[PDB]
Structures are given as C-alpha cells and as structure tokens.
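In what follows, a structure is listed as structure tokens, so that the remarks can point back to it.
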There are 2 protein chains.
Amino acid sequence: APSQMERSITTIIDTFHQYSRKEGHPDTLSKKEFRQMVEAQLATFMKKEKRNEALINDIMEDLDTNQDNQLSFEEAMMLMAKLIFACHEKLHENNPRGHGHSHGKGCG
Amino acid sequence: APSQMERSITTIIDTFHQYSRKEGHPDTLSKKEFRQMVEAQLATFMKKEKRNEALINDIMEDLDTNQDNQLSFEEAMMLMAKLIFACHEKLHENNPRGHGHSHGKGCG
Ligand SMILES: [Ca+2]
Ligand SMILES: [Ca+2]
Ligand SMILES: [Ca+2]
Ligand SMILES: [Ca+2]
Ligand code: NA
Ligand code: NA
Ligand SMILES: [Zn+2]
Ligand SMILES: [Zn+2]
Ligand SMILES: [Zn+2]
Ligand SMILES: [Zn+2]
C-alpha cells in the first residue's frame, strides 16, 4: 500500500508532469507552463506570486540555471525544496509553545 | 484551497513530525524514530530497507552529517530529495515511449 509519504512524492512528480507535457519538451516547464503551475498549484504558498507576474519572472530566471528558458525537473525541485524548508519554518512559527492549546494555521 | 502540490509539501512535514515528536528532541528523528518512519512510510519506495536493518544503519549514518545520532529536518530531507529524483527516474523507465499504450507502474 502507498503511504502518505509515498503519495506526496508521487503527487509532486505527477503535478510537475501535468504542466511539463503541455508544450515544448514534455519533461521541462516553459515560462507559460511554470506560471500556469505556480498560479494553479502554489496559490496559497505563493499568494503574492500568483497575482504579481513580476515575481514569477524573477523566480523563473533564478531557477533556470543553464539559461535555456525552461525548467528541468532538477531546476524546478530547487523551488520545491525552498518551499518545504520555508513551510517547515513557518509551521514552527505558527505553533508557539507554552500557550496550553493547539494551533491550526499550518504554513503559508 | 490547498492544491495537491500544497498538500504534498504539508504531508511531508506532517509525516516527519509524526515520528520526530515521539522521543528525545521533538524536531529530530532518533534511530528508533527514523527506522519506525522508514518501515511505516517508505515500505514500497524502500522495500529492501524495511526488512534489511543493515541498510537503515547505513542510511542513518550517511544522513547524520553532524554526528549527533539524530536526524534534523534538514538532514532527513536529503533522503526525501534522493527519493523524489529516484522516483522521477524510475517513472520514466517504467513508461517507455513508442508502445502505443499507457503504463501504470509509477515508481518503486
Ligand atoms: Ca514543456
Ligand atoms: Ca533550464
Ligand atoms: Ca525525536
Ligand atoms: Ca544530526
Ligand atoms: Na529528467
Ligand atoms: Na528545524
Ligand atoms: Zn519527468
Ligand atoms: Zn496560542
Ligand atoms: Zn519541525
Ligand atoms: Zn508497453
């Protein structure tokens, strides 16, 4: 049976593929594909990015390290890593200790 | 609403926490916690690891880079990165092109 740790790893690759096969090379993200994925799959984690196209342009040029105007699976995971670490930090920030009660914000 | 890219990032941190808070430091994985997580959450991705304790010992000592006998969230993600990249490779291997039909193996 697939554990929830296994589904999360699969869903990440499944979601990258859902946007990489749309145009151009089927295993890389064009600008249109990456903006489409970001606006549709990272709308809460990147609430300021979806509406501010000026930010997606900065992110695309930082992730595209080999400067071929598309994001390989390796280049796109660099963002997924930064999100996981940032979500882990915020999750500890939204859950302070010593209050004597739970918090249910998660990360944003 | 939480996209499936957002749930996967949350479930990864939620699963690491489910095993890190059991004993010792609540944000790190002891040996018992990491073996417990691996055997319960990576049973298919690491089918040879769950039954072969000799492998979990190698993995624990490679992930524990600062040699304090526990895995921080940063040290444990190094494994999660290798799994994602290995699952992405195997997913292309299990889905050859040109057969004229789909494949449903995913990755193992
Ligand atoms: Ca593409
Ligand atoms: Ca590139
Ligand atoms: Ca612990
Ligand atoms: Ca350590
Ligand atoms: Na690739
Ligand atoms: Na930490
Ligand atoms: Zn791929
Ligand atoms: Zn409180
Ligand atoms: Zn934590
Ligand atoms: Zn076939």
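Following Swiss-Prot, chain A shows residues 5-112, kept in their order.
Looking at the header, which is where the method is noted, we find X-ray crystallography, 2.3 Å.
Heads up, the Cβ atoms here are built off N, Cα and C, so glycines get one too.
What Swiss-Prot lists as Zn(2+) binding site is A:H21, A:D31, A:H92, A:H96. Following the DSSP three-state reduction, the secondary structure of A:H21 (Zn(2+) binding site) is helix.
Using a 10 Å Cβ-Cβ cutoff, A:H29 (Ca(2+) 1 binding site) registers 13 neighbours. DSSP assigns A:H29 (Ca(2+) 1 binding site) to coil in the three-state reduction, outside any helix or strand. Swiss-Prot lists A:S24, A:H29, A:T32, A:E37 with the feature Ca(2+) 1 binding site, giving similarity to another entry as the kind of evidence.
Same-chain residues at least 6 positions away in sequence with a Cβ under 8 Å from that of A:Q74 (Ca(2+) 2 binding site) are, in sequence order, A:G28, A:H29, A:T32, A:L33, A:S34, A:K35, A:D68. Annotated Ca(2+) 2 binding site per Swiss-Prot: A:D68, A:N70, A:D72, A:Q74, A:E79, in sequence order, evidence recorded as similarity to another entry.
Under the heading domain 'EF-hand 1', Swiss-Prot lists A:13-48.
Under mutagenesis, Swiss-Prot gives A:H103 to A with this note: Reduced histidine methylation by METTL9. A:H103 (mutagenesis position) carries neither a helix nor a strand DSSP state and counts as coil.
There are 4 other Cβ atoms within 10 Å of the Cβ belonging to A:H105 (mutagenesis position). For A:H105 to A, Swiss-Prot lists a mutagenesis experiment annotated as follows: Reduced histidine methylation by METTL9.
Here Swiss-Prot describes A:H107 to A or F as a published mutagenesis experiment; the accompanying note says: Reduced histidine methylation by METTL9. There are 11 other CB atoms within 10 A of the CB of A:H107 (mutagenesis position), with all protein chains counted.
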Proximal residue to A:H96 (Zn(2+) binding site) among recorded positions A:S24, A:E37, A:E79, A:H105, A:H107 (C-alpha distance): A:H107
A:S24, A:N70, A:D72, A:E79, A:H92 filtered to the binding-site residues whose C-alpha is within 10 Å of A:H103 (mutagenesis position): none
For the domain 'EF-hand 1' (A:13-48), sequence-distant contacts whose Cβ falls under 8 Å of one of its Cβ atoms, 6 or more beyond its ends: 6, 54, 57, 60, 63-64, 67, 73-77, 80, 84, 87, 112
Short-range recorded positions relative to chain B, from A:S24, A:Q74, A:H103, with Cβ separation under 8 Å: none
Length of the line joining the Cα atoms of A:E79 (Ca(2+) 2 binding site) and A:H107 (mutagenesis position), in Å: 34
